[PDB]
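Quick notes on the structure that follows.
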Amino acid sequence: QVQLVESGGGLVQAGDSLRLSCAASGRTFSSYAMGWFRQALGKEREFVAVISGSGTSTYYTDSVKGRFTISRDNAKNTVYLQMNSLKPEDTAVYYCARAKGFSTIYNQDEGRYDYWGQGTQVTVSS
Amino acid sequence: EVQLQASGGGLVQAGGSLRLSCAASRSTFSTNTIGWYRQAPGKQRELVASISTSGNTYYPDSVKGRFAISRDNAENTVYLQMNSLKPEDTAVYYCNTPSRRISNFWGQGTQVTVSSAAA
Amino acid sequence: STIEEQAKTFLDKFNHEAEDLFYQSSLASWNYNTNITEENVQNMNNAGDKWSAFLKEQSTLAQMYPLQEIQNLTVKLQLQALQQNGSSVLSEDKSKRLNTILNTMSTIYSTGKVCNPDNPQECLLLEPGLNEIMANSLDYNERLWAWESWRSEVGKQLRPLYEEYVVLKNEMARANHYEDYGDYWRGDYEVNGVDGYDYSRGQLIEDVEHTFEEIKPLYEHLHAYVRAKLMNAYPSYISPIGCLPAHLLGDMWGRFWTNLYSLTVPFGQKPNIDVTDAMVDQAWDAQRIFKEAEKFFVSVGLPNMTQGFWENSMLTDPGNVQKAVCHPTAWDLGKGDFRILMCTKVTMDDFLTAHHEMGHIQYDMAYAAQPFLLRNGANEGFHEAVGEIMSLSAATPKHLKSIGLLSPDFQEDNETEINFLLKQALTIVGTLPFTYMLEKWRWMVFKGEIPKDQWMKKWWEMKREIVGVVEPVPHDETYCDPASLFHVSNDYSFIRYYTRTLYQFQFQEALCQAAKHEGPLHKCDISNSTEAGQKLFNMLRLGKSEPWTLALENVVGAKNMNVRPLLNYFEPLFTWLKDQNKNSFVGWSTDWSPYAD
Ligand SMILES: *[C@@H]1O[C@H](CO)[C@@H](O)[C@H](O)[C@H]1NC(C)=O
Ligand SMILES: *[C@@H]1O[C@H](CO)[C@@H](O)[C@H](O)[C@H]1NC(C)=O
Ligand SMILES: *[C@@H]1O[C@H](CO)[C@@H](O)[C@H](O)[C@H]1NC(C)=O
Ligand SMILES: *[C@@H]1O[C@H](CO)[C@@H](O)[C@H](O)[C@H]1NC(C)=O
Ligand SMILES: [Cl-]
Ligand SMILES: [Cl-]
């Protein structure tokens, strides 16, 4: 049974870094893209980043480009999200999800992700 | 920066010796095969000696055992040592690369005249 | 004095001058293919143009030596190859135009990208982007998008160029007294004036087609088994009687079904015979892959790689800043300089490619003694068959276990035997109808049998009839799906891959006989056999000095390509697939299509 468990959510200050980890079960981890989404209080769930099944290709949303870095360890079935220079606008519940496909260019919207984590709240203060 | 100009030719007695020099640029010397050609006034051009970058040499039967093509890496020069000359070797000598031969780019030639021997 | 003695003199001058011109042309090509820059592309073109001019000069010079008045076979063969006019038979404007089309098609293929419609900066290239989707993706829609976007953005671009290419290529071939460009390509197999060893260009079609009929039952059973496995992998998308949707075959075209192994593995719970994970677990690098391949050749009596091979080869992707062409290539620059260019990944497919390409290098090192013009394989299939000989042995579980990629507690079961042969058939058998149908299309197009207004109509009728593969979306005449594959848009004959496939099992059968191998041909590893190495080397050092019919006979005892050894190799799998498909449909209906409703 495919299960995703996020770890690393916490309260940080502005400018500080925070790494979210995501462990996923299944022997075909390398065959699917892994993506991160976030949902602020009162706002809809939005896309953050995606990494191809091989790890050699990544894509980030305009708000986090050059601050966040998505990585994956296919040997340990994990996908990481380093969030450097955090802003109050980044405060949201973060979800890691598994895509239907392998690429970054085709899997960057909710309708492309069939497996989801339970969420991890990340809070940023002034 | 004009290369492949033959020099050293002059008047020589029968059975004599003469050495022609071919000044080439370092870029051409290091990457091109260099050949020596000759042309009798009225007759066609004839390759008399050729030397690859590895030092491999080619000579026709007409000059085998008499002529010697050499490469001097210190002075980027190809020399043609002609021993036991005959009036049949009287021609103007040119040095060229196979690619310049195809594209018809010919440099300066050196006239070698061999005078007839005594009784 | 005699015309033969005159020709000998001419060939001595040729062999002398060719050394530097060829080496400078090859070095420039190497320096461009490893560091793609505008300065290097112009250097490559300058040196290449000098080589072409030398070849056109020596060609016209070779004409005054009638090869009928020549008894010495070595000089006759060199003269025969030099007096071929080829592209020089065309007018200056037509030679310029044809080279323009060839370069344009080549750069459209190598620089063609599919983009996001709402974000044109977000794009994918064929390699690695679109090829990674086709090799690893499990989503029908993503695979369909990658497949259709390749054929739609890039294939549609090549269509007008290909139409012009066939015209000029046919003019070139007909001016050289060939029927058409297809007939010209089939000339590689032609042998003449050698009693008992003759081979005609028309004989190639008859032999390829007669051989293919014997392949057909093994393929249909492999196809039916894969189709059943694919119905589990992509539910609602495959018909039990129809063709296989073109976008679900493992690569961008279905040239090889290798990447269907995860989806079609007969016995999934058995220790994987795809050592790709064991390489990764053991931290193997490209140097280990290449040093291991080098150790294989040394074991059969052949030499180690030269110092210049380890100094000058590019065995990994330079990637960042320095860009390279990652097509695995074996380079014989001349002057004793041998190199391999390959952006090696830690995969079993690349481990087998390292052996294949070093086999090419070993052939090059062996025939280096031959005169310049005779430094090639006996025919286009010879070099490709030799590399595949190395792969056949490298891939066996007996071999992988001995090199550490398979546990010392690995037990060869009758199940691991089927797991192995199925993996082999996806690559070797799976490519035979693809290859035959690809060339059959070109041959008919060059012949004039397929009008332009039916090019794509016929391509997909032939894909459905011969390959049992069906387009997932309808393609009109604005597409040029053949040109969306490297060899089609880059002007390379494809039948070499069909002939090499048959030669490889003839050679393997002969080499295992030399190695005193007991048992099935698929359980043979020629490692540590110098008897097998000598038998191979004696053919390798020969180059093109003997006609291919004779060259093949000297090793296998048959002066012609034979399908029997290939079928004996896959016999255990054939009888297995027969039982698996007992309640299945074997064959396909060319009327079912993913888009029919
Ligand atoms: C390409 O090759 C090397 C790569 O390091 C580089 O030094 C050289 O300048 C390059 N050639 C060019 C830019 O023409
Ligand atoms: C053919 O000529 C070549 C070059 O001189 C020579 O190596 C070879 O022995 C000849 N073959 C014969 C005499 O059959
Ligand atoms: C040009 O080469 C062809 C072979 O490709 C040959 O048949 C023909 O005689 C040659 N043309 C000449 C010598 O003008
Ligand atoms: C030959 O067998 C294997 C390769 O298959 C190798 O491990 C072994 O060292 C070789 N035998 C000898 C005597 O070197
Ligand atoms: Cl002909
Ligand atoms: Cl296609």
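Following Swiss-Prot, chain C residues are numbered 19-615, in order.
Structure method, as recorded: X-ray crystallography, 2.7 Å.
Yeah, the Cβs are placed from backbone N, Cα and C, and that goes for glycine too.
Record features (Swiss-Prot):
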type	residues	note
ACT_SITE	C:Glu375	active site, proton acceptor
BINDING	C:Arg273, C:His345, C:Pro346, C:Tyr515	substrate binding site
BINDING	C:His374, C:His378, C:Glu402	Zn(2+) binding site
DOMAIN	C:19-607	domain 'Peptidase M2'
MUTAGEN	C:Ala25 to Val	Increases slightly the interaction with RBD domain of SARS-CoV-2 spike protein
MUTAGEN	C:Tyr41 to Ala	Strongly inhibits interaction with SARS-CoV spike glycoprotein
MUTAGEN	C:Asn330 to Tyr	Increases slightly the interaction with RBD domain of SARS-CoV-2 spike protein. In sACE2.v2.2; increases interaction with RBD domain of SARS-CoV-2 spike protein; when associated with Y-27 and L-386
MUTAGEN	C:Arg357 to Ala	Strongly inhibits interaction with SARS-CoV spike glycoprotein
MUTAGEN	C:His505 to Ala	Complete loss of enzyme activity
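All features noted in Swiss-Prot, drawn onto the structure.
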residue: C:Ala25; record: mutagenesis position; Cβ neighbours (10 Å): 22
residue: C:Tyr41; record: mutagenesis position; Cβ neighbours (10 Å): 21
residue: C:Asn330; record: mutagenesis position; Cβ neighbours (10 Å): 18
residue: C:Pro346; record: substrate binding site; Cβ neighbours (10 Å): 16
residue: C:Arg357; record: mutagenesis position; Cβ neighbours (10 Å): 24
residue: C:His374; record: Zn(2+) binding site; Cβ neighbours (10 Å): 22
residue: C:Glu375; record: active site, proton acceptor; Cβ neighbours (10 Å): 24
residue: C:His378; record: Zn(2+) binding site; Cβ neighbours (10 Å): 22
residue: C:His505; record: mutagenesis position; Cβ neighbours (10 Å): 18
residue: C:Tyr515; record: substrate binding site; Cβ neighbours (10 Å): 23
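Neighbour density at the Cβ, taken as the number of other Cβ atoms within 10 Å, is lowest among the binding-site residues C:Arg273, C:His345 for C:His345. Cα spacing between C:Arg273 (substrate binding site) and C:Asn330 (mutagenesis position): 32 Å, rounded to the nearest whole number. Sequence-distant neighbours of C:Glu402 (Zn(2+) binding site) (same chain, six or more apart, CB under 8 Å from its CB) are C:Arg514, C:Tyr515, C:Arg518, listed in sequence order. Residues C:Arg273, C:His345, C:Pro346, C:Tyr515 make up the record's substrate site, and a Cβ search at 8 Å around their centroid adds C:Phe504, C:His505 from the same chain. Checking the recorded positions (C:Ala25, C:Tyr41, C:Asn330, C:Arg357, C:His378, C:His505) against C:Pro346 (substrate binding site) with a 10 Å Cα-Cα cut-off leaves nothing. Here the C-alpha separation of C:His505 (mutagenesis position) and C:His345 (substrate binding site) works out to 12 Å. Separation of the C-alpha atoms of the residue listed as 'active site, proton acceptor' and C:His345 (substrate binding site): 11 Å, rounded to the nearest whole number. Surrounding the centroid of the Cβ atoms of C:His374, C:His378, C:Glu402, where the record places Zn(2+), the chain contributes additional residues within 8 Å, namely C:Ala348, C:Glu375, C:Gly377, C:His401, C:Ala403, C:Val404, C:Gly405, C:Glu406, C:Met408. Relative to C:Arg357 (mutagenesis position), the recorded positions C:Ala25, C:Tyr41, C:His345, C:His374 all have Cα atoms farther than 10 Å away.
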